[PDB]
Amino acid sequence: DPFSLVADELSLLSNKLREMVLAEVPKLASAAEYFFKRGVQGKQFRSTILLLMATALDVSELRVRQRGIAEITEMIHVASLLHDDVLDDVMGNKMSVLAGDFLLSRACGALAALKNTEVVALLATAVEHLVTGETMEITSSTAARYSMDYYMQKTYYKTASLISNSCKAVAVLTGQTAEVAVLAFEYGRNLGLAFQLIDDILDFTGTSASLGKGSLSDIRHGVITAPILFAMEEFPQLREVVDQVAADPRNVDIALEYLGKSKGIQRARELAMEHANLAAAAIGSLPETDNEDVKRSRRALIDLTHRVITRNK
Amino acid sequence: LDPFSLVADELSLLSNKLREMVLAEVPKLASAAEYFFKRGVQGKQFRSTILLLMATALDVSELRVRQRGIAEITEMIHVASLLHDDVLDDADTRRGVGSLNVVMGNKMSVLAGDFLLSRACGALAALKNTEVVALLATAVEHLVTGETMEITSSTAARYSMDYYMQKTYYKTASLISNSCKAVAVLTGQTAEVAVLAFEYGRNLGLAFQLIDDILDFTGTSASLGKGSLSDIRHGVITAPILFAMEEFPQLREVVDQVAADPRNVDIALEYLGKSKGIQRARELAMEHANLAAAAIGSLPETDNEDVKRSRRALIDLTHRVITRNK
Ligand SMILES: CC(C)=CCC/C(C)=C/CC/C(C)=C/COP(=O)(O)OP(=O)(O)O
Ligand SMILES: CC(C)=CCC/C(C)=C/CC/C(C)=C/COP(=O)(O)OP(=O)(O)O
Ligand SMILES: C=C(C)CCSP(=O)(O)OP(=O)(O)O
Ligand SMILES: [Mg+2]
Ligand SMILES: [Mg+2]
């Protein structure tokens, strides 16, 4: 019973080798050092929109609660990021689960503190859609992965639902009408779709900080985005190239050549502009005001619908 | 008039209600979310049982549907924990069946849980009562605080009855107390009556856990060693052991070194044996069980026979929670 024969010494060792616990329990301090350092924390794009929207609607404790929704939204965003990191593929995805749950529980806590069940419903739906989108991203009929309509549903759940429902939440907290609320929702929904679509293009285009030659992150990892989906309508031969990207990694470069002879990038950007225009229409349709701060915010919101398209970063 | 049988059919109604409530396309998300809600794999539905009985106990089917909601939300919250719990605590078994983290993977388990939480908030919103939203949000915060304590605390912290008492409340009794309070609040009972419903849930929950911790050691039969000892094998340190450490300090290094040397399981049982640990744990549980019964006793007098029958069964659980042979 070999293990039984040397238990004495095993425990001396097992004990000693708890030098990694104890000593080195701090020097989590790396964790704190790493968090500050990151490359962000965030650009605060969702927060910017939400604070602007709060101002952009005619109506302190209210401004405190409105910011409450920007706070909740960030909490919900990071929790979804973390849970999406939970790997099936040492594994660190116990950290992601615990941290995600702390943020979600804090979100619930803060939703409860708003004392508005209608906004609770909106962020509840937001959470459900994020979860739905991620399931869609992971599981999928091979056929499904190649449908532009499916991609756009998935894109809506993953990227636009959180922001649309938050924009609507800000409307509802501010006591706006059902018809104004549906405007703020539509601003977020449409701006969000545009933002993601521009993100998809930037992966292939690159950036000024980029080489400047796209990182190609999506296509390396078999994530199929709008430009490539559009390019497959033109070149059916491309379906085969994209499939064989893992098997043979030079199929990335070949995919790139197809895209460059196609209207894929153009068609994704034209779709983004269509969405961004619709967002600016939503602000345009907002009830007339005389307030200068309010009108300044609405101009900003509309400005954001232009800057989202022309992003080089 | 038996409390489980007295509520059994509404539990099946709730059971089926949960199934549509948890339904979702995408289908893969549906498989995951529904997994612990089908006939046979719902668990013993003790939280629901207490809630339906409590619902009747407080009284005067327009409002009952709302009260049922609380049991459904509570069950959804509950199952959400388990799913997340199984990814942590790295299980392969739950409810006599493959756990979701083995069957469907870690990712689906965690998404299913988030899904169930959001449906729970959804249903909480639909009830349009802000105090009820806050009561169940507290419960969710408490679950996370409690799960975190069971993991995170340093060694010196974990080995006191104070710590155990807090962790148990957050991890186990908070869901029962707050949902008990919510049921009461939904009926627009005075603030004081809501507290009575809260003290009941709180004390019954704490008493249930104490007895469960003892049964790990004793088992079906009364004496020591018949039980599975699953907690102490894995290095979970429940009340019997903690009380024993009050008598025998040297037991701390023994229990702390259990994982490394599984022969330290036997040494700990010898220490438990000489101690009054099992006994004091029981004595604590009997004290909680008392306060629970006492709370129901302070409820306002009623004429209704169906109410009395239901009040008597909540008390019956007060005795049964101590008595449970298993
Ligand atoms: C729903 C959602 C996620 C919406 C996005 C919100 C939004 C439009 C954020 C701002 C984007 C922006 C101004 C980028 C600047 O890049 P740049 O290269 O244009 O820098 P520059 O404008 O200073 O030249
Ligand atoms: C709302 C949500 C998703 C919260 C996450 C926090 C979390 C994982 C809580 C777990 C609470 C719980 C029921 C523990 C019991 O499991 P046990 O291991 O003590 O005993 P058991 O596995 O046999 O139930
Ligand atoms: C505090 C309680 C009454 C707990 C019992 S819940 P428990 O996890 O034991 O039971 P299930 O739902 O069957 O898994
Ligand atoms: Mg477990
Ligand atoms: Mg646990």
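All residue numbers given for chain B refer to Swiss-Prot; the residues shown span 82-141, 157-422 in order.
This deposition comes from X-ray crystallography, 2.7 Å.
Placement of Cβ uses the backbone N, Cα and C atoms for every residue, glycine included.
Residues within less than 8 Å, Cβ to Cβ, of B:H174 (isopentenyl diphosphate binding site) and separated from it by at least 6 positions along the same chain comprise B:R128, B:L271. The isopentenyl diphosphate binding site annotation in Swiss-Prot covers B:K125, B:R128, B:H174, B:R191.
Annotation source Swiss-Prot lists Mg(2+) 1 binding site at B:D181, B:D185. Note on B:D181 (Mg(2+) 1 binding site): other Cβ atoms within 10 Å of its Cβ, all shown chains, come to 22. According to DSSP, B:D181 (Mg(2+) 1 binding site) sits within a helical segment.
Under 8 Å, Cβ to Cβ, and six or more positions away along its own chain, B:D185 (Mg(2+) 1 binding site) finds no residue. As annotated by Swiss-Prot, Mg(2+) 2 binding site applies to B:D181, B:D185, with the evidence given as similarity to another entry.
Taking the Cβ of B:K322 (all-trans-polyprenyl diphosphate binding site) as reference, residues of its chain lying under 8 Å away and at least six apart in sequence are, in sequence order, B:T314, B:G315, B:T316. Feature annotation from Swiss-Prot assigns all-trans-polyprenyl diphosphate binding site to B:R190, B:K267, B:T268, B:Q305, B:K322; the stated evidence is similarity to another entry.
Non-local contacts of B:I173 (mutagenesis position) by the CB criterion (under 8 A, 6+ apart in sequence, same chain) comprise B:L212, B:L213, B:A216, B:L232, B:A235, B:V236, B:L239, B:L271. Swiss-Prot documents B:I173 to F as a published mutagenesis change and attaches the note Shorter product chain length; when associated with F-236.
One mutagenesis experiment named in Swiss-Prot is B:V236 to F, and its note says Shorter product chain length; when associated with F-173.
Note that 15 residues are not built between B:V141 and B:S157; their Cα atoms stand 12 Å apart.
In sequence order, B:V236 are the recorded positions among B:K125, B:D181, B:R191, B:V236, B:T268 whose C-beta falls under 8 Å from a C-beta of chain A. Closeness to ligand 3 is met by B:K125, B:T268, these being the binding-site residues among B:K125, B:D185, B:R190, B:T268, B:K322 whose Cβ falls under 6 Å from the molecule. Among the binding-site residues B:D185, B:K267, B:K322, residues whose Cβ is positioned under 6 Å from ligand 2 are identified as B:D185, B:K267. Residue environment of B:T268 (all-trans-polyprenyl diphosphate binding site) contains 18 other Cβ atoms, counted within 10 Å of its Cβ in all protein chains. Here the binding-site residues are B:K125, B:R128, B:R190, B:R191; the one with the fewest Cβ atoms within 10 Å of its Cβ is B:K125.
Comparing B:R190 (all-trans-polyprenyl diphosphate binding site) with B:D181 (Mg(2+) 1 binding site), their Cα atoms are 10 Å apart once rounded.
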